[PDB]
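Undergrad: Below is a structure I'd like to ask you about.
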Amino acid sequence: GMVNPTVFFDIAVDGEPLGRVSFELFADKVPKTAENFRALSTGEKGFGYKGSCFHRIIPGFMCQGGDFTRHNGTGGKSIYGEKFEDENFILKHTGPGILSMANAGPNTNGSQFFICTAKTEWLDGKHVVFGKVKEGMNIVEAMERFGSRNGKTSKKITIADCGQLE
Amino acid sequence: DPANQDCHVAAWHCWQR
Ligand SMILES: *CC(=O)Nc1ccc(NC(=O)C*)cc1
Ligand SMILES: [N]
C-alpha cells in the first residue's frame with residue numbers, strides 16, 4: 001500500500017526544549033482522520049499544531065492537545081471546514097502511545113486529540129484511534145510531570161515545532 | 001463554534017467508579 005505517514009512534534013516546557021515525539025498515522029485504516037492530523041502537523045493548510053499546547057494532561061491517563069484556534073481547550077478546527085464524522089472504530093485503545101481523537105460527542109471531530117499513557121479500553125467505539133507513538137514515548141511520560149488530576153497543566157507544554165518525516 | 005471536547009475525560013471518570 002501507500003506508506004503510512006510519520007509525523008513529529010518537538011515539545012517544549014515554558015519554552016525550554018524537552019524532546020521529540022514521532023507518530024505513525026494509520027492512514028491505511030482511517031485515511032480522513034490521519035490526513036487531518038498530518039496536514040495540521042505540517043502547517044500546509046496555513047494553520048495547524050505548531051505553537052499550540054497540550055492543555056489537559058492527566059497522569060496515568062492521557063495528554064490532550066490540538067486547540068490551535070482559541071488556545072484554551074474549546075477550539076481547534078479540522079481541515080474540512082466543519083467538524084467531521086467518526087470515520088470508523090476499527091482500531092482500539094490498546095496501551096500507552098495510542099493517538100486518538102477527542103470529541104464533544106458522536107461525529108464531532110475537529111483537531112483535538114490525545115496520547116494515551118495507559119490502556120483505555122473504555123474509550124473503544126467512542127474515540128477514533130488513528131495513530132501511535134513511534135519514538136519518544138519517554139517524552140510523553142515526561143510531559144505527565146506537568147499534569148494534574150483535573151488535567152490543568154503546571155507549565156506551558158507546547159508543540160514548538162512539528163512536521164512530516166520523510 | 002467552541003465545543004467542550006472532553007467526553008473521554010467523563011468516560012474515564014465513569015470507569016473510575
Ligand atoms: C460527552 C460524553 O459523551 N460524555 C460521557 C459521559 C459519561 C460517559 N460514561 C459513563 O457515564 C459510564 C461517557 C461519555
Ligand atoms: N468504577
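Residue positions begin at 1 at the first shown residue.
Determined via X-ray crystallography, 1.2 Å.
Here the Cβ of each residue, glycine as well, is placed from N, Cα and C on the backbone.
Pulled these from Swiss-Prot:
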type: DOMAIN; residues: A:8-164; note: domain 'PPIase cyclophilin-type'
type: MUTAGEN; residues: A:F61 to A (Swiss-Prot position 60); note: Loss of ability to stimulate MAPK/ERK phosphorylation
type: MUTAGEN; residues: A:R70 to A (Swiss-Prot position 69); note: No effect on peptidyl-prolyl cis-trans isomerase activity. Reduced interaction with BSG/CD147 and ability to induce leukocyte chemotaxis
type: MUTAGEN; residues: A:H71 to A (Swiss-Prot position 70); note: No effect on peptidyl-prolyl cis-trans isomerase activity. Reduced interaction with BSG/CD147 and ability to induce leukocyte chemotaxis
type: MUTAGEN; residues: A:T108 to A (Swiss-Prot position 107); note: No effect on peptidyl-prolyl cis-trans isomerase activity. Reduced interaction with BSG/CD147 and ability to induce leukocyte chemotaxis
type: MUTAGEN; residues: A:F114 to A (Swiss-Prot position 113); note: Reduced ability to stimulate MAPK/ERK phosphorylation
type: MUTAGEN; residues: A:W122 to A (Swiss-Prot position 121); note: 200-fold decrease of sensitivity to CsA. Reduced ability to stimulate MAPK/ERK phosphorylation
type: MUTAGEN; residues: A:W122 to H (Swiss-Prot position 121); note: No effect on peptidyl-prolyl cis-trans isomerase activity
type: MUTAGEN; residues: A:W122 to E (Swiss-Prot position 121); note: Loss of peptidyl-prolyl cis-trans isomerase activity
type: MUTAGEN; residues: A:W122 to F (Swiss-Prot position 121); note: 75-fold decrease of sensitivity to CsA
type: MUTAGEN; residues: A:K126 to R (Swiss-Prot position 125); note: Loss of acetylation and interaction with TARDBP
type: MUTAGEN; residues: A:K126 to Q (Swiss-Prot position 125); note: Acetylation-mimetic mutant; no effect on its interaction with TARDBP
type: MUTAGEN; residues: A:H127 to A (Swiss-Prot position 126); note: Loss of peptidyl-prolyl cis-trans isomerase activity and interaction with HCV NS5A. Loss of ability to stimulate MAPK/ERK phosphorylation
Undergrad: Out of A:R70, A:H71, A:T108, A:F114, A:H127, which mutagenesis positions come under 8 Å of chain B, measuring Cβ to Cβ?
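TA: Near chain B: A:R70, A:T108, A:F114, A:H127.
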Undergrad: Cα-Cα, whole number of Å: A:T108 (mutagenesis position) versus A:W122 (mutagenesis position)?
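TA: With distance taken Cα to Cα, A:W122 (mutagenesis position) is 19 Å from A:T108 (mutagenesis position).
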Undergrad: With H, G and I counted as helix, E and B as strand and the rest as coil, say where DSSP puts A:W122 (mutagenesis position).
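TA: DSSP assigns A:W122 (mutagenesis position) to helix.
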Undergrad: Of the mutagenesis positions A:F61, A:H71, A:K126, which one sits closest to A:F114 (mutagenesis position) when you measure Cα to Cα?
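TA: Nearest in space to A:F114 (mutagenesis position), counting only the mutagenesis positions, is A:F61.
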Undergrad: Please determine which of the mutagenesis positions listed here (A:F61, A:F114, A:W122) has the lowest count of neighbouring CB atoms within 10 Å.
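TA: Minimum Cβ neighbour count within 10 Å, taken over the mutagenesis positions A:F61, A:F114, A:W122, occurs at A:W122.
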Undergrad: By the count of other Cβ atoms within 10 Å, pick out the sparsest of the mutagenesis positions A:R70, A:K126.
TA: A:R70
Undergrad: Going by Cα-Cα distance, which of the mutagenesis positions (A:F61, A:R70, A:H71) sits nearest to A:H127 (mutagenesis position)?
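TA: Spatially nearest to A:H127 (mutagenesis position) by Cα position is A:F61.
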